[PDB]
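Working notes for the structure below.
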Amino acid sequence: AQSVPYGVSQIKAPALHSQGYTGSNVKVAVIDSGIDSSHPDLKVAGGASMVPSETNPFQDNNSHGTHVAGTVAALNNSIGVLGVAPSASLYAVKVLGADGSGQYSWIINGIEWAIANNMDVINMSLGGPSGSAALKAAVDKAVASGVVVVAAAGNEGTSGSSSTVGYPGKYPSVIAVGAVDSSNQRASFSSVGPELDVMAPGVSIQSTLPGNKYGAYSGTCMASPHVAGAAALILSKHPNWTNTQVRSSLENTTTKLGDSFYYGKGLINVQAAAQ
Ligand SMILES: [Ca+2]
Ligand SMILES: [K+]
């Protein structure tokens, strides 16, 4: 039997699914550790590896990219789990190695790849403490090209009165996503700052793992894909909307939680955002 992870329901995805809006024909790039294309609950359309030593993007030696991919797009069938946009065209852009780290060059190459291959949405469940002119130029070009760019805010928790949002989530062009639990409480590890945009479920999120497995992970890395998937649903309903429109709709229809420093605009609600 198929199980519907709490977080998919929490953001009100199933309402859209029942209406026939499932993300069909929207290309979502998962820029991460690759995706196990052999998982029965996923269908990978394409992608590319930017890691010099790991040339196959469809082999996930880490597990992280397969888990993020499941949240976006696990298939609607009689097994496994169910993604936010189960019909989305899923691309694996492998920029992290088996150890779950990668060089900035690799990540940026991956962003460039996604722009050149006309991805509609990019998900980056990754971040570092520092930016670069090249990282900023790449996300900016993506948005200027009409792509919706979403990223995890980071897992650095609080630090006095300072922002702890990582890059590239810190850039204005990117939607930075923090994590709540099933009670809508902010997860203690979720990064904070004025650059935080929205929240999505990020604690004990069940999804796909390599070798026909499922399991839970926690992090803003797990929250991000909910938003990327939500953007795909919106695009499936309103194919003519610009990235700006998609983003404003998500931000302006949230369930407001606490202060924006900790919660951004609040918890996304795809039902409301999809109008
Ligand atoms: Ca399934
Ligand atoms: K941001």
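Sequence positions for chain A are given in Swiss-Prot numbering; the residues included correspond to 108-382, in order.
Just so it is clear, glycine is given a Cβ too, placed from its N, Cα and C backbone atoms.
When secondary structure is read from DSSP and collapsed to three states, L182 (Ca(2+) 1 binding site) falls in the coil class. Here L182 (Ca(2+) 1 binding site) comes close to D148, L149, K150, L189, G190, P193: these same-chain residues lie at least six apart in sequence, with C-beta atoms under 8 angstroms from its C-beta. Annotation source Swiss-Prot lists Ca(2+) 1 binding site at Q109, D148, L182, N184, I186, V188.
On its own chain, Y128 (variant position) has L340, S343, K344, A381 as residues at least 6 apart in sequence with a Cβ closer than 8 Å to its own Cβ. A natural variant is reported in Swiss-Prot for this position, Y128 to F, and the note states: In strain: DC-4.
Taken from Swiss-Prot, the feature active site, charge relay system applies to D139 (among others). Counting every protein chain shown, the number of other Cβ atoms lying within 10 Å of the Cβ of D139 (active site, charge relay system) is 31.
Sequence-distant contacts of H171 (active site, charge relay system), defined as residues of its own chain at least six apart whose C-beta falls under 8 angstroms from its C-beta, comprise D139, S140, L203, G207, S232, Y324, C328. Marked as active site, charge relay system by Swiss-Prot: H171 (among others).
Summarising the environment of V281 (Ca(2+) 2 binding site), the number of other Cβ atoms within 10 Å of its Cβ, over all protein chains shown, is 26. Swiss-Prot lists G276, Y278, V281 with the feature Ca(2+) 2 binding site.
Put simply, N184 (Ca(2+) 1 binding site) is 38 Å from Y278 (Ca(2+) 2 binding site) when counted between their Cα atoms. Each residue contributes its Cα atom, and for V281 (Ca(2+) 2 binding site) and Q109 (Ca(2+) 1 binding site) these two points are 33 Å apart. Contact annotation for recorded positions (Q109, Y128, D148, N184, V281) versus ligand 1: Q109, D148, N184, each with CB under 6 Å from a ligand atom.
The 6 Å Cβ screen around ligand 2 retains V281 from the recorded positions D139, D148, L182, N184, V188, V281, ordered by sequence position.
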